[PDB]
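First comes the structure, then the notes that go with it.
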Amino acid sequence: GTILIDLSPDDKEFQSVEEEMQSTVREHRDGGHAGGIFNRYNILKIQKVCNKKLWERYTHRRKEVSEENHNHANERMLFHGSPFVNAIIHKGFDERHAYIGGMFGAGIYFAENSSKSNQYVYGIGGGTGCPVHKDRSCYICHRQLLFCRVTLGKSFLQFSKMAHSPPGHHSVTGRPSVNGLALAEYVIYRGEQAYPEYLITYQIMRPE
Ligand SMILES: COc1ccc(C(=O)Nc2ccc(C(=O)N(c3ccncn3)c3ccccc3Cl)cc2)cc1
Ligand SMILES: [Zn+2]
């Protein structure tokens, strides 16, 4: 029961998501190893993901989380990148597919920087790159990110094995560093604690 609502470029909702996409790009200090070399995206399409069951699941959990955290959900709009985007918009996030060796264990990973989530689109460390060219900096193939509604509740701050949130907490927040560049990473351990609200189709742009 997922319906995709194709948003017009003149729509403020489209523009808002587009600006969040572009403004949160950072210069990773890994030469573009994982996600490619770029300053900007070519934004092709933004679709609103409408699924009534997934949404009700999300808000049911958000209530429970809110009650356990002094009537605060600590809800954020965050990026997700992975190879499972098309499954996710249909069936929701699912922590049973999470990877056990993740830095913060077996959860579902989000970012406030679009360009960090772009590093996971093709797998962890960007896997083997795009399917067609095996190129992690591919400028041709179109990528997809989710801009999602995420319930963090009481988030546990963790350094850079773990299966669930620590006792009394509903999420983990990390700030891992790659070369003096530390960026935020948010991790939930329940699929219902995020709703994949917008599907963004895009390319990374070749700089001049
Ligand atoms: C068939 O139905 C399905 C519906 C939803 C999912 C789903 O939520 N997949 C998913 C769950 C967690 C992540 C996730 O955060 N990560 C995974 C996990 C496994 N493989 C690659 N990345 C992850 C782990 C560490 C760092 C970054 C990421 Cl994106 C990425 C994708 C999977 C299947
Ligand atoms: Zn390619």
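Throughout, chain A uses Swiss-Prot numbering, with the displayed residues spanning 952-1111, 1114-1161 in order.
Cβ atoms are placed via backbone N, Cα and C, with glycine included.
Record features (Swiss-Prot):
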| type | residues | note |
| --- | --- | --- |
| MUTAGEN | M1054 to V | Loss of activity |
| BINDING | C1081, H1084, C1089, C1092 | Zn(2+) binding site |
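Annotated features taken from Swiss-Prot, shown on the structure.
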{"residue": "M1054", "record": "mutagenesis position", "DSSP class": "coil"}
{"residue": "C1081", "record": "Zn(2+) binding site", "DSSP class": "coil"}
{"residue": "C1089", "record": "Zn(2+) binding site", "DSSP class": "coil"}
Worksheet item: Given a gap of 2 unmodelled residues from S1111 to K1114, what is the distance between their Cα atoms, rounded to a whole number of Å?
Response: 14
Practice prompt. Would you mind reading off the Cα separation of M1054 (mutagenesis position) from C1081 (Zn(2+) binding site), to the nearest angstrom?
Written response: 24
Worksheet item: What other residues of the same chain, not counting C1081, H1084, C1089, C1092, have a CB atom within 8 A of the CB centroid of the Zn(2+) site?
Response: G1080, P1082, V1083, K1085, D1086, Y1090, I1091
Worksheet item: Counting other Cβ atoms within 10 Å of each Cβ, which of the binding-site residues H1084, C1089 scores lowest?
Response: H1084
Practice prompt. From the recorded positions listed here (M1054, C1081, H1084, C1089, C1092), select those whose CB sits under 6 A from an atom of ligand 2.
Written response: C1081, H1084, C1089, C1092
Fill in: Candidates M1054, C1081, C1092: member of the recorded positions with the richest Cβ shell (10 Å)
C1081
